[PDB]
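One structure is given here, and the rest of the page talks about it.
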Amino acid sequence: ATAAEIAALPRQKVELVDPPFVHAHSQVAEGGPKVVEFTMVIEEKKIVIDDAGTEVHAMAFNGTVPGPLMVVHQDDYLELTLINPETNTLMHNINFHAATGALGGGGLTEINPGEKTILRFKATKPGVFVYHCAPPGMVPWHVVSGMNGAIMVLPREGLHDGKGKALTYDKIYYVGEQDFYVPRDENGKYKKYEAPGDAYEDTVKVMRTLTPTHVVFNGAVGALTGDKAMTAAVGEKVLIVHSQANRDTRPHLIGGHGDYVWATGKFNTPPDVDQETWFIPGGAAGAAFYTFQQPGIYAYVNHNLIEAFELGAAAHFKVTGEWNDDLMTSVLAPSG
Amino acid sequence: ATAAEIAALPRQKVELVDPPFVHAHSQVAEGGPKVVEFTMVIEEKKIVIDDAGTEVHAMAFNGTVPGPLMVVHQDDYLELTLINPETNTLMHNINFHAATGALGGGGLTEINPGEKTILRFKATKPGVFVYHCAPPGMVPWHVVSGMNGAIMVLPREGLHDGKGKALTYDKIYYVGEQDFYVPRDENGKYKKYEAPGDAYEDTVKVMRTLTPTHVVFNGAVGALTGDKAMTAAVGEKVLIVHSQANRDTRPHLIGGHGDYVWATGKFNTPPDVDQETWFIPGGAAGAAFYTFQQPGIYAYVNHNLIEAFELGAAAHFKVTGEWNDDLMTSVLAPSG
Amino acid sequence: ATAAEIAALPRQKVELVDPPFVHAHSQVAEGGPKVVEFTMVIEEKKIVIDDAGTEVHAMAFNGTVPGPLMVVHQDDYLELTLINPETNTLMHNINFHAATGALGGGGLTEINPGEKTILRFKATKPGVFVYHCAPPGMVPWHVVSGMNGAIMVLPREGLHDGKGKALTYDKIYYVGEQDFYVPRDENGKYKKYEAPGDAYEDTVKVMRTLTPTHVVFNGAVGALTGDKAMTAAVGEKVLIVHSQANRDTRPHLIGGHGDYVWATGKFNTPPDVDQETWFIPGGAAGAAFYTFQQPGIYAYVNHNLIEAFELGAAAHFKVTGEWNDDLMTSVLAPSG
Ligand SMILES: O=N[O-]
Ligand SMILES: O=N[O-]
Ligand SMILES: O=N[O-]
Ligand SMILES: [Cu+2]
Ligand SMILES: [Cu+2]
Ligand SMILES: [Cu+2]
Ligand SMILES: [Cu+2]
Ligand SMILES: [Cu+2]
Ligand SMILES: [Cu+2]
């Protein structure tokens, strides 16, 4: 398309919402290609990632870890206004794995505190994709400080299974998984720092062990539990988008399955089916579609169980509805 | 199905056999859906896992690590009587990744020493699936103590390749891979404990490093080598089911291939073909089908070769038959 | 083929070139099956892997890490003359994951310094496959000392997408990824040695931590950058073959994608498409096909960003051509 044709396309400003929720959208595209506008302010902020009070100097797109999910359709243009407030101390940029050119956009979005930039790219490929900050020379440090999220580029005709049958979800959740590398003192207690820069050297030493101290969903151990647990109902169709910008993960819905899983996150690649545990490599997003069949509590985890239950990678689903004894039943309850 | 229809289904008790062998079964289903009954007694016992007398307080379904492979067909029901003898000291349960509801069955089978339970679930999805104990609050500890196994839910019409052609194996083996985390004292010697609970704190410390001290097949270094090597003959079709309940693995048959590999373990997902090394994420089982073409010794390993030859993840196959010079030949033997 | 039929086949002597380049070949087979001859001399030599002067005692096929890429077509025979100079100190052999029998050839090619051997095998399966040395009892040590490479067995009809449409590349590059485990002294300084065997004990201790000190392409940090950056032009189709003989990797072309990716490396397994980051398990090779659409510098990395930017797993592509503002444009450049 020419500059004139792009200038003529309708524009729609979208208000982002915080993970695990996703801003309102249509699965099947409304009309022809549009320039979808988003705005995100970067916030360097202290966040607590566990019940003990462990602190991390997060680098957060839109103030959250992960950054919010942006949703557009194939061949729409995503136009992002990215702002780096003067209150921040580091330069930041953004790299969309969904985009083509200039390192995903990082080469055109390096902004120092007090600057902003507007990047536009054509979403040519359908699927869920990671986005993350990547300043040359300090790439992993920003990413493992939480400066990453994902976007979803829906086919214009919505989702379909491998044989062309439509798959329409009732609800969608975005689970961003974060590996953190928090320095510890001689007592084995996590350290706290005044400014992000103070923690650099100590953090890089932990990073080099390739062993995170915490592996969490939505920025903290237990973030998606209790009143923040995800919800569904028997018969409800749920799409769970999951991303990990730096390290591998293996999602598993305890008590359920991934009925259709685009493990690579790309919609033109037919989904695997009937999955117990799927795999998303570091640097990618994946998506699983499931129709709940049993009520009760479910745990959604990274199935390296040490990472799930010792390091923090566990979320819960609260599901309403009638129990199905055909599917499962306790013939003899625990007894002598 | 109605309530009467379920109650009318035939019940059949099956005798289990220890891994890597598999109990008697038919690839194509015999008769209509059935309630297949299995019974497993849980044994907490000390086992030696290496050539240095290193001990692990194993938590073993049916007394073996891994627990035995249970085989049923799609839409059969699996009805398991699980027994936890009064001589054990810990509460246990079972979670079938093949099952739907109550955390895979874990929520309905929590049995203390001196108790038993019977769980029934409908095997609605075909494939090989992991099963493992998962007591709330102590999930990875039980799993990495060897309390895991797998089941196979065969399609009622048996296995097929991506084009619908039948794949009938002559024999099947179940290789359960286990990551162990054995504590060491300041001198580097593995520690021994009187009771399982005594090792809990020390073991979790090792678990959190995400670095196993041992990675083994059938519960010990060398368990499937030498006189315990698996066997085959040139021309024989072999299915190798592999599971890892907590950590990733990458099986490889040294000297052969995976002709058809259901890497995700689900039969409704077309198998990959001509595989050199396949990948099974922690929390899943996979299956590989291979027709042997050359006699001799083969090594079957986790292809992170440090895990295989330093940590213990290596098995052998002894194959009989005639050598095929067309496939391979020494044109010039090692010489000056 | 009978011995006579094979003897009547034409022979072609190939000249190998150093990675990341690939020797001359035709994508579509020229004529019928042939016996393709290759010769490689094993070189035990010191290589410097980082800018701190860190040394590794490399065990290099053809004098390079990785060893060179060998290209043949399905059902051709690969006849390798392997030489172990008397100037070397250890016994070596070769195992082709592409071959069938004798542990992939290792059982028929064990050569001490001063010996040579000639192995012939039929390339029955199409795809890219790892090859590596594997001396019984010292397997991982030789592999992580750089003694590994890959071969590509092209379909006789060249490459095709999932629907059978031809995929023809303009350029091809071979990236061999290597995990190194270099011993450190009590001051954190990397140790140096005057003989390969002198480093065995120390290296094994590091290998057992499953934590490499370096993860690099083509044997060294920054190897494939600057004077060795790979090149292309907008509109050019490029195949990137990637191998890792011992440990998992997750390739990603920063600023681009894997339009078609044979993640398992096997051409009869349909390729995934529109990939952001693909996954290659330790012990395998994979291949990605991409058509460049934007000029500029691209970074090709293992997307665990710590491995890429702290440990050494990053390469560059320098692409010429016109910028495409439809695909991406800076609406507002970084500004106050
Ligand atoms: O099914 N989760 O251990
Ligand atoms: O070729 N197996 O190390
Ligand atoms: O987009 N790769 O950092
Ligand atoms: Cu940043
Ligand atoms: Cu990236
Ligand atoms: Cu248990
Ligand atoms: Cu599980
Ligand atoms: Cu060697
Ligand atoms: Cu190998």
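Here chain B follows Swiss-Prot for its numbers: 40-375, in order, are the residues you see.
If you check the header, you will see the structure was determined by X-ray crystallography, 1.6 Å.
From the backbone N, Cα and C atoms, a Cβ is placed for every residue, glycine too.
The annotation Cu cation 1 binding site is assigned in Swiss-Prot to B:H131, B:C172, B:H181, B:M186. Residues annotated as Cu cation 2 binding site in Swiss-Prot: B:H136, B:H171, B:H342. Looking at Swiss-Prot, the entry for mutagenesis of B:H171 to K says: Loses nitrite-reducing activity. The annotation that Swiss-Prot gives for the mutagenesis experiment B:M186 to E reads: Contains only a type II copper atom and fails to catalyze the reduction of nitrite.
Here the features listed in Swiss-Prot are painted onto the structure.
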residue: B:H131; record: Cu cation 1 binding site; contacts (Cβ under 8 Å, 6+ apart): B:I81, B:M98, B:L121, B:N123, B:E149, B:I150, B:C172, B:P174, B:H181, B:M186
residue: B:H136; record: Cu cation 2 binding site; contacts (Cβ under 8 Å, 6+ apart): B:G143, B:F168, B:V169, B:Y170, B:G322, B:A323
residue: B:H171; record: mutagenesis position; contacts (Cβ under 8 Å, 6+ apart): B:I133, B:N134, B:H181, B:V182, B:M186, B:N187, B:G188, B:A284
residue: B:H342; record: Cu cation 2 binding site; contacts (Cβ under 8 Å, 6+ apart): B:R289, B:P290, B:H291, B:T316
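Listed recorded positions: B:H131, B:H136, B:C172, B:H181, B:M186, B:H342. Those with a CB under 8 Å from a CB in chain A, in sequence order: B:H136. In the three-state DSSP reading, B:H131 (Cu cation 1 binding site) counts as strand. Chain C lies within reach of B:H342, taking the recorded positions B:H131, B:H136, B:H171, B:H181, B:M186, B:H342 and requiring a CB-CB distance under 8 A. Taken in sequence order, the recorded positions B:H136, B:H171, B:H181, B:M186, B:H342 that lie near ligand 6, meaning a CB under 6 Å from one of its atoms, are B:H181, B:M186. Under DSSP, B:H342 (Cu cation 2 binding site) is assigned to coil, being neither helix nor strand in the three-state scheme.
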